[PDB]
Amino acid sequence: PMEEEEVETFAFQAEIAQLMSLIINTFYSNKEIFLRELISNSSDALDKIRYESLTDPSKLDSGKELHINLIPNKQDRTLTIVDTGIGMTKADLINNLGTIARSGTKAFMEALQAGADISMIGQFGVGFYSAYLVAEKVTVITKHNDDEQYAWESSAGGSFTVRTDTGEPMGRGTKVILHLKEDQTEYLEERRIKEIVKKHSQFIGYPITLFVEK
Ligand SMILES: Nc1ncnc2c1ncn2[C@@H]1O[C@H](COP(=O)(O)OP(N)(=O)O)[C@@H](O)[C@H]1O
Ligand SMILES: [Mg+2]
């Protein structure tokens, strides 16, 4: 029986779209910090579970472990960052991942224009968009306790879509799927992934596991 998925399309806020264009079309040293930004986002999302739970018991009754899995797929040329954090409602995806201005965007674009390290992106409140250093398309599957499962997707170019995501239930949390650019396949290598997690992500307070395809 055929599923129906409602799809809505949204313009990125003016400066976020400009930032994405800058990120996409400019060479940066130190691209590898994208992974640090996504793991940090997962970590924040798991912190929120813990604070809902240390503070609102029904959350306590989940049996899911709080964790981050990294899943490179060399066949599909994707890298997926999965967490069991609080997830995002539909409103959350639309508001938080592209329609609302961030006060740091302009200053961050000026800093990059003046040759700052892309690694500074975490301090300007726009760290998610580092995904576009290495990915030509990003899909975010998400499931929050208060909503249905949603998929957000953008190949940049000024808009993104949010749609209900039916079947493949993922349970609470978020999966960010990076469809890597043809020249960024080094981020599918177990040794590369381990290197960058050790160098940039060693104070995450949750277990992170890397799934290596035999
Ligand atoms: N893995 C994730 N789980 C839940 N929400 C996530 C997420 N990754 C990103 N987000 C949402 O996207 C927002 C933007 O993230 P980012 O560009 O890194 O800025 P920041 N300082 O809030 O971490 C986050 O504040 C959060 O609301
Ligand atoms: Mg962040």
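Here Swiss-Prot sets the residue numbers for chain A, with the shown residues being 11-224 in order.
Including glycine, each Cβ sits where the backbone N, Cα and C put it.
Annotation of the mutagenesis experiment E47 to A in Swiss-Prot: Strong ATP-binding. Strong interaction with HSF1, HIF1A, ERBB2, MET, KEAP1 and RHOBTB2. No effect on interaction with TSC1. Its own atom aside, the Cβ of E47 (mutagenesis position) has 22 Cβ atoms within 10 angstroms in the protein chains shown.
Looking at Swiss-Prot, you'll find the mutagenesis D93 to A noted as follows: Impaired ATP-binding. Strong interaction with HIF1A, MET, KEAP1 and RHOBTB2. Loss of interaction with HSF1 and ERBB2. Los of interaction with TSC1. Annotation for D93 (mutagenesis position): spatial neighbours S52, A55, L56, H77, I78, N79, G183, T184, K185, criterion Cβ-Cβ under 8 Å with sequence separation of six or more.
According to Swiss-Prot, the mutagenesis experiment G97 to D carries the following note: Abolishes ATPase activity. Taking Cβ-Cβ distances under 8 Å and a sequence gap of 6 or more within the same chain, the neighbours of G97 (mutagenesis position) are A55, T152, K153, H154, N155, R182, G183, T184.
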